[PDB]
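Written out below as structure tokens is the structure these notes cover.
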There are 2 protein chains.
Amino acid sequence: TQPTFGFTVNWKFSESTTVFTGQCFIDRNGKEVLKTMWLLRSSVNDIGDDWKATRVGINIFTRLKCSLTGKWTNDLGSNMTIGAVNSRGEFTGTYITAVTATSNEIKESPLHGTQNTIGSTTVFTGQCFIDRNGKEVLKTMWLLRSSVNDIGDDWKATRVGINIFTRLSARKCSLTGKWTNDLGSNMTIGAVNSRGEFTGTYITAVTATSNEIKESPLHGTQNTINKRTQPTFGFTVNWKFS
Amino acid sequence: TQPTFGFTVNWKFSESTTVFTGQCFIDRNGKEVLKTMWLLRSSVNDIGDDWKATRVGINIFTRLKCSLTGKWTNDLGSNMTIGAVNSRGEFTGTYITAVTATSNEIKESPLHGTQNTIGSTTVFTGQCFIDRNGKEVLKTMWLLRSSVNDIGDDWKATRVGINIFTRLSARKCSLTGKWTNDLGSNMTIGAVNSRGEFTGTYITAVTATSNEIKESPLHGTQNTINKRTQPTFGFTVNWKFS
Ligand SMILES: O=C(O)CCCC[C@@H]1SC[C@@H]2NC(=O)N[C@@H]21
Ligand SMILES: O=C(O)CCCC[C@@H]1SC[C@@H]2NC(=O)N[C@@H]21
Ligand SMILES: O=C(O)CCCC[C@@H]1SC[C@@H]2NC(=O)N[C@@H]21
Ligand SMILES: O=C(O)CCCC[C@@H]1SC[C@@H]2NC(=O)N[C@@H]21
């Protein structure tokens, strides 16, 4: 049972973010395959258009325990490079998409993700809006990837839903702070560095497994193309004891 | 435990299809609420663009056992009317969306769906392509809605994934025939009438419950706006013994 992972692609040629989540399998004749689902979050101008901002699909990655480190290609012809995976399961890499949903010239983009140390993964993606009352809101969608024991159960490993987060001059919408969502969960996000990267912790008020879930770490980025006041973002929660 | 349902909205002002799936709850002070997730399938010109054709989100419907019959409004301001639900759980209705992803003037559109008689529901949406070799392929995405026992578990009730179907002069892509997908499942679809409606049966090769699933009925529509050779479509599988 190779672990689950998620990652965020911080696109450098548009204001969008993609999150990918899934699981590596050593099935076919010793070959490794990443089975993933993604959410592509587009930047919208107002919260009223939020409902149409999120696309969904799959990618199967093959090479160019089931190490993520290395170079991979997917079914759409995209390539990604993933470097060393640290002890906390953290990894960074670069992605070159072969295809785009926006009318911009493609640029190689960074990715940051985490693999489940020893278990499930959730990736969230959305946009940080300043509401009419000046409060920040995160409107997000997520994919919750469960571990399966054979590739034949991969089809049923991914749940989807939404979360709205609110914080516990309102010029730029910033991810830093302590947040609660509509399910009762809480997260804290640290400073967002110049590369748009941020770290935090997450305590979910709800579970889909019968394990004890502890406070779990999160790593993500915020998109900085055209330096928007309402940036898209993505993050991966690496569930602990899950 | 109010049952699960799914339905297909056959849009009349664009070449798209939306499927909705979810569950009615009598929570708040006797009030009924439909918790649903949807996939919006856009029409693309070639199979190479299929990957970006599908959007995802939620809607909560409230009124304008948990009967679907009646008039409902959702959180985006859309209205739908659902008429009588028959003994097989089949229903039809009309939908007026308040919002659009295409640059066309909005028109009231038919919907056709099914509620689970006594259990889960799957909705599929996709596009019927003629491949380069002239074979038909259905590229689809689905949401599998499970029944939960309280609204508090609604967040975890929906799985997402894909299926590719192939058939067991190639001018127009037609849904009629016997199909298999990449999981081993089989479906048969009857004639597609002038309104784009069709009926069929589905035998899944795989399950996410520990019940015995029998052959289960399906009802859907194909989109006929600009009479495309590669129409989008949606259908609901009303799982039996599930
Ligand atoms: O269009 C954009 O806004 C950015 C590029 C999005 C590329 C998507 S991510 C999901 C899918 N998988 C890929 O390898 N490329 C596309
Ligand atoms: O069940 C697991 O495997 C780990 C916990 C999953 C919690 C999910 S992630 C999406 C949703 N939003 C939350 O704040 N919690 C749940
Ligand atoms: O833009 C289109 O192609 C057709 C209209 C789509 C309307 C979508 S369906 C999901 C969401 N819920 C609604 O009530 N309206 C939008
Ligand atoms: O598990 C259930 O509750 C009923 C069966 C679900 C079968 C799913 S639907 C999507 C996927 N595609 C298939 O052909 N079968 C599975």
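All residue numbers here begin at 1 and follow the chain in the order shown.
Determined via X-ray crystallography, 2.0 Å.
Backbone N, Cα and C define each Cβ position, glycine as well.
Per Swiss-Prot, biotin binding site is recorded for B:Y95. Proximity of B:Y95 (biotin binding site) to non-local residues of its own chain (separation of 6 or more, Cβ distance below 8 Å) is seen for B:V9, B:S78, B:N79, B:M80, B:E108, B:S109, B:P110, B:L111, given in sequence order.
Swiss-Prot gives this note for the natural variant B:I96 to T (Swiss-Prot position 58): In about 50% of the molecules. Following the DSSP three-state reduction, the secondary structure of B:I96 (variant position) is strand. Close to B:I96 (variant position) in the fold, though at least 6 residues off in sequence, lie B:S78, B:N79, B:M80, B:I106, B:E108, B:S109, each with a CB less than 8 Å from its CB.
Unmodelled segment: 13 residues between B:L64 and B:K65, spanning 18 Å (Cα to Cα, whole number).
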